[PDB]
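To start, the structure under review is shown below, and the notes come after it.
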Amino acid sequence: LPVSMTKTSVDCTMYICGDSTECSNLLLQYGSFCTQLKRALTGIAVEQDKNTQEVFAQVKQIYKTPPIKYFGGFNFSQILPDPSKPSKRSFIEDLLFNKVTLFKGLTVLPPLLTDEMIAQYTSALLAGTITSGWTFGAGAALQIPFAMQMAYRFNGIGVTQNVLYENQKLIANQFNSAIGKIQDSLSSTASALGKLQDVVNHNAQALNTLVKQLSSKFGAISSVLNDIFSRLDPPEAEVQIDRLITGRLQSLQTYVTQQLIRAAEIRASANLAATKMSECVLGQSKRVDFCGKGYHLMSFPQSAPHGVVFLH
Amino acid sequence: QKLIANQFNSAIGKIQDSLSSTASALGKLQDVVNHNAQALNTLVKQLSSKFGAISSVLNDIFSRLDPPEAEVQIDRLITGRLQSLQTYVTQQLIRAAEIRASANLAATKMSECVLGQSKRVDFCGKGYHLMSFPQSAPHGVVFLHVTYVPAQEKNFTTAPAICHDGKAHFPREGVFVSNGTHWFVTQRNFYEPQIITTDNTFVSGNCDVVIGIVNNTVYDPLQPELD
Amino acid sequence: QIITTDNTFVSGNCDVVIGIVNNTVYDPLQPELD
Amino acid sequence: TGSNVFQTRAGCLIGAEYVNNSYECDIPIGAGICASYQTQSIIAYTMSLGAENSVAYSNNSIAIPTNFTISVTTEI
Ligand SMILES: *[C@@H]1O[C@H](CO)[C@@H](O)[C@H](O)[C@H]1NC(C)=O
Ligand SMILES: *[C@@H]1O[C@H](CO)[C@@H](O)[C@H](O)[C@H]1NC(C)=O
Ligand SMILES: *[C@@H]1O[C@H](CO)[C@@H](O)[C@H](O)[C@H]1NC(C)=O
Ligand SMILES: *[C@@H]1O[C@H](CO)[C@@H](O)[C@H](O)[C@H]1NC(C)=O
Ligand SMILES: *[C@@H]1O[C@H](CO)[C@@H](O)[C@H](O)[C@H]1NC(C)=O
Ligand SMILES: *[C@@H]1O[C@H](CO)[C@@H](O)[C@H](O)[C@H]1NC(C)=O
């Protein structure tokens, strides 16, 4: 599920004029147009920051996994952080971040929460769910063996807890096999992370088309304002320059409108992601087909460059 | 009951005090009010924009320009200000969609929390939700979510099952705690230890299969009635 | 599991349920004869 | 002003003194850096995600509450 997009900022005077002194003064006659666009872009950026915070900052404390990583045979190595590599990311997290990959007044601001801090939040949530089950999300974290937590989760789906204890080894082996298979599925799948790729590609395409639109002359003799200033006297130049400014302003307004629509969509996606985190990672959901297909036992969060991956 | 009622009253008073004192508790409605005010202010301010014309006052340009020449400037102003109002309408539509999503969430919360007891972790506030109370706001709804937060946790040693008479015993609706040297049965969310008995435990399988099983006695309520 | 009074409860007579079947229910206290 | 300079991913912050200990994020800047006013001058620091505590997980240990507090909260 995508959570946040790139925080984009636009320079008005240089975008419209490309750092030309003459038309810069003329742009003032248009009024306070792009105070509104700057305000909208800033609002979108703060909304993305709020989305990331809400999705990943649901836990007040950074729980740490015990050094003795024995959980009744369950193997969370693929999801627990790796203490060797500097990134301190899990194997699945490393695979996810590896699969997906990505001036004339257009710049991208950095997110408030870095990848390391998001990974730290994910590790805290993972440790909480492994060590204390439902408790950490409803108050003080209470220690409990993982086998007992799994038995309790079985009771939530109408299965007597005696099933787990009489089949603890088999269930642990199947869980390990499934966790291992997730890695192979993610690596081999060509478009497993298609949504985050789509978001990044949409952002890049919007930026490129905004940049490419400048070359369009909008019916003018030329698209270079310097040439118009040089070889044309002002009386026949003001009209052409005003037309070019109007065209570029329309393009920028369209870009901001599309950015707002995409921001609303990603806000909805982030709200859904936070709801899923709350009802699957911090608890067991009786809702059908919400925390994955089949009767839900538990979910594990994994960081992504622009979203979150849930192992249901 | 008395302690719970006192806690509820004290926490309600605490909500009153926090609302009275907190500077920006109700920012989620002041933000909408400010957004609407700013939208109106920018719509009105952009009225004065020249839009490349000699003057922004129609009566002035109509006086200092001939109709053939003033027509182009009038077209410039009309096009620009129609664009401004269209942009305002689009922003209003986006804000209306956001407010509709918020209102749908508010209605869902009202139904799940006020009219029932939601089992969702964080839909009716942090902790185990008990009930919620709706309160009206000028442009929204304020929910007072009552939740049950456990406190004063004590660590105990537990075993998955109890072995008695060569059979494994599991807790029907409780948890096994040892108190160090005496095993009992307690509910998950509260410490109410009780003696292990056939009433609150069920038997399934032998003691060998279960991992971590411990040895303890199970009391039979009918055992004393030998005669 | 064997049918007993512990895992079953009584409600009404037999003739009001469609598809009811005849079978024995063991009473755990019956052999005890306390 | 040039009184102080500090590099950051989102740029370099002038007029703020970097500190080596973390606090809660008051004025977010970017790349995990937040600014706040503390005893007085503006300071820059890495935001703290919260207190760190490790649960004493064990094979045969469980914690059960002995009391409760019915806390009521407000939502807008
Ligand atoms: C967990 O799985 C990984 C990958 O298969 C393996 O390298 C590791 O040894 C396993 N851990 C245990 C305790 O078996
Ligand atoms: C619980 O343990 C303490 C000390 O180990 C002991 O004094 C007490 O009697 C035990 N509880 C019961 C009900 O026996
Ligand atoms: C785990 O705890 C159970 C119950 O106290 C005990 O029977 C078992 O031997 C323990 N196993 C380990 C490896 O500590
Ligand atoms: C429990 O008691 C039985 C005899 O009643 C004995 O055979 C068994 O070894 C005991 N188990 C433990 C863990 O001491
Ligand atoms: C069940 O047993 C009763 C008493 O013996 C008898 O009257 C009734 O017909 C039986 N029902 C069936 C379906 O055999
Ligand atoms: C912060 O503390 C670390 C560890 O003592 C040290 O290596 C580093 O130079 C310090 N940086 C500053 C700016 O004080």
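Note that chain B carries Swiss-Prot numbering, so the residues on display, from first to last, are 920-1146.
Note that Cβ sites are derived from N, Cα and C of the backbone, with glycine treated the same way.
Under the DSSP three-state reduction, B:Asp950 (variant position) is assigned to helix. For the natural variant B:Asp950 to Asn, Swiss-Prot gives this note: In strain: Delta/B.1.617.2, Mu/B.1.621. The structure shown keeps the original residue.
Among the natural variants in Swiss-Prot is B:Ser982 to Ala, noted as: In strain: Alpha/B.1.1.7. All protein chains shown were included, and the count of other CB atoms within 10 Å of the CB of B:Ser982 (variant position) stands at 10.
For the natural variant B:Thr1027 to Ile, the note given in Swiss-Prot is In strain: Gamma/P.1. Annotation note: B:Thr1027 (variant position) sits in a helical segment as assigned by DSSP. All protein chains shown were included, and the count of other CB atoms within 10 Å of the CB of B:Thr1027 (variant position) stands at 12.
Looking at Swiss-Prot, you'll find the natural variant B:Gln1071 to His noted as follows: In strain: Kappa/B.1.617.1. Just so you know, the Cβ of B:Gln1071 (variant position) picks up 11 other Cβ atoms within 10 Å once every protein chain is counted.
Taking a C-beta cut-off of under 8 angstroms and a sequence separation of 6 or more, B:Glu1092 (variant position) has the following same-chain neighbours: B:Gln1106, B:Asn1119. In three-state terms derived from DSSP, B:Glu1092 (variant position) belongs to neither a helical nor a strand segment and is classed as coil. Recorded in Swiss-Prot as a natural variant, B:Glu1092 to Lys carries the remark: In strain: Theta/P.3.
Neighbour list (B:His1101 (variant position), Cβ cut-off 8 Å, at least 6 residues apart, same chain): empty. Swiss-Prot documents B:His1101 to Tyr as a naturally occurring variant and attaches the note In strain: Theta/P.3.
Here Swiss-Prot describes B:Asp1118 to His as a natural variant; the accompanying note says: In strain: Alpha/B.1.1.7. The secondary structure of B:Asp1118 (variant position), as reduced to three states from DSSP, is helical. Taking Cβ-Cβ distances under 8 Å and a sequence gap of 6 or more within the same chain, the neighbours of B:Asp1118 (variant position) are B:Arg1091, B:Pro1140.
Candidate variant positions: B:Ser982, B:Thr1027, B:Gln1071. Nearest to B:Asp950 (variant position) by Cα distance: B:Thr1027. Secondary structure from DSSP puts B:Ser982 (variant position) in a helix. Taking a Cβ cut-off of under 6 Å from any atom of ligand 2, the variant positions B:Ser982, B:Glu1092, B:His1101 reduce to B:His1101. Between the CA atoms of B:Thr1027 (variant position) and B:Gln1071 (variant position) there is a gap of 34 Å. The subset of variant positions B:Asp950, B:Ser982, B:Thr1027, B:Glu1092, B:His1101 lying near chain A, with Cβ atoms under 8 Å apart, is empty.
Those variant positions from the list B:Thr1027, B:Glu1092, B:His1101, B:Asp1118 that have a Cβ under 8 Å from chain D Cβ atoms: none.
Between the alpha carbons (Cα) of B:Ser982 (variant position) and B:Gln1071 (variant position) lies a span of roughly 83 Å.
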